[PDB]
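Report on the following structure.
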Amino acid sequence: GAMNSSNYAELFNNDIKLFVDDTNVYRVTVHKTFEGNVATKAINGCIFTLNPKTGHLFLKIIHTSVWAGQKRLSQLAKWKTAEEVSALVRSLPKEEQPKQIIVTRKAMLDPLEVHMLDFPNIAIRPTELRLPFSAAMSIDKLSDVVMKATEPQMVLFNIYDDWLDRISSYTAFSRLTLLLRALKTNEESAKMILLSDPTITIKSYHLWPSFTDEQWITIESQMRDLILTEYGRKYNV
Amino acid sequence: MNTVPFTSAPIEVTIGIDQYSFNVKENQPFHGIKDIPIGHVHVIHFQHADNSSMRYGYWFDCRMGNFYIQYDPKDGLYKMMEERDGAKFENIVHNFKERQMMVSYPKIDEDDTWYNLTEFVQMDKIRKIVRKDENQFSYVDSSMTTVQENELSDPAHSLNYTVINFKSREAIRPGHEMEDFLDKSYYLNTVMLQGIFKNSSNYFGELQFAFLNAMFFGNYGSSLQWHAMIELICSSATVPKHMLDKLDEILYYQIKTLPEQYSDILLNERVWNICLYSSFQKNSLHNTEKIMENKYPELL
Ligand SMILES: O=C(O)[C@H](O)c1ccc(F)c(F)c1
């Protein structure tokens, strides 16, 4: 069934699973036309497909050409997401294929189930977690590859950098979700926290800075403070 | 006109014959039903006064043989049987008729209800859904499950309706996933009509049979089949005009006949609201929409 706080350790067991977030697939800017009407302009998007145990991120870049001449783009985007996830599964060796795919939005359930009919043993599940994966485009290196793309492309990343050398996947996922929630809540302030110390850099082959264990504790505290600060500002608390 | 004589009525029972029903008292001098219109299938059905559990009954066509009902005190039900001695059968019927021990099928001349509910229903197709080849009539009851229900337990006692599953490989061509899921025309026209049913008459016959089993027996799997066959048409953007017009007629008479007080258990709110207000055919079922909005506005 649905995945929630009760069965949270399930995410880090040895059954291969993927989260799929479609938030950033269909992205637009809204603007006025010369005649005073409103029009949209699509920009490149991405599918965020993540193994929460290993950190492997399959970032499928959705180039704006896939929308050309198509109607009902918000609906199509869900089917295109499901088509691409299905294609990814088929591309993986059998022993790497997931046993479960967890969609972050319930509207992805039917599209994905229909595309995965050939895989009756792969469970397609929703979640009651509110996950901040929409903020993936606040990670500078991910935003850059998406915006620079001139054609459809798949790029592989490890969203945990080398953290799993020192921490468990439960702790890594918790760190990731705290960072992404802070980036979603106040992107400017979160990036300031992450980059305010020029002596701590992001390796060429990494997404996040090279913090020591003690420095990660400080950063995590500051991210929590940011989220609480923004909560107080929002609700006048 | 034809006749279904009864050996006796040893237990008090409500007897249905098509859309009609009447009560028989324990050991009342009742010996059957006469004046049954030739040319249609019929259903004779039972609900015991002392045990409303198991509604059950028999689909039959008097053109296929001479049938009678005899109570079985071992199995505890009214059983249909076939009499192969025609001379003997005509004699038994004539005696019951002279002694006025039979009720008359109470058809009003103006009334086409039964024809309208069974227009496409044929006994030969009933006998393929309900498999018991040694008899020319078919037993159905309230508890019989369908083949689809069983896949999700005795196969010999099942309702072999055509399996319809919108999220199945049969319904969805590889490479046409969004297309086929949002517009079921392929599944309706190529898979179901051209492939399995061969024509719309057979499709409507199964739809009509499913409705009647739902209504007369409270058979839940039959209700599911009836709604699935409606939804498949309504969810197809390409349907022959003559099928849509005929469906509107079929559904109108079904909604008209449904007991008002069973609407809560026999009508699926989701399917009807989708079909009448959201589907491709939301504007193609004018007569059914009108009766539904006037008779069951709550459901909508
Ligand atoms: O009298 C009998 O032989 C049985 O009671 C019986 C046998 C066949 C029938 F058609 C019928 F109505 C009654």
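Counting starts with 1 at the first residue shown.
Looks like X-ray crystallography, 1.5 Å, at least that's what the header says.
Using N, Cα and C of the backbone, Cβ positions are placed for all residues, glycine too.
Listed in Swiss-Prot is the mutagenesis experiment A:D21 to N (Swiss-Prot position 1853), annotated as follows: Reduced growth at 30 degrees Celsius. Strongly reduced growth at 16 degrees Celsius. Secondary structure at A:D21 (mutagenesis position), as computed by DSSP, is strand.
Of all Cβ atoms in the shown protein chains, 28 besides its own fall within 10 Å of the Cβ of A:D22 (mutagenesis position). Mutagenesis annotation in Swiss-Prot: A:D22 to N (Swiss-Prot position 1854), described as Reduced growth at 30 degrees Celsius. Strongly reduced growth at 16 degrees Celsius; the structure shown retains the original residue.
Among the sequence features in Swiss-Prot, the mutagenesis site A:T23 to A (Swiss-Prot position 1855) is noted as follows: Reduced growth at 30 degrees Celsius. Strongly reduced growth at 16 degrees Celsius. Long-range Cβ neighbours of A:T23 (mutagenesis position) (same chain, at least 6 residues apart, Cβ-Cβ under 8 Å): A:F48, A:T104, A:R105, A:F133, A:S134.
As a published mutagenesis entry, A:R105 to K (Swiss-Prot position 1937) appears in Swiss-Prot alongside the note: Severely impaired growth. Reduced growth at 30 degrees Celsius. Strongly reduced growth at 16 degrees Celsius. Annotation note: A:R105 (mutagenesis position) sits in a coil segment as assigned by DSSP.
In this view, A:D21 (mutagenesis position) is surrounded by 22 other Cβ atoms within 10 Å of its Cβ, with every protein chain counted.
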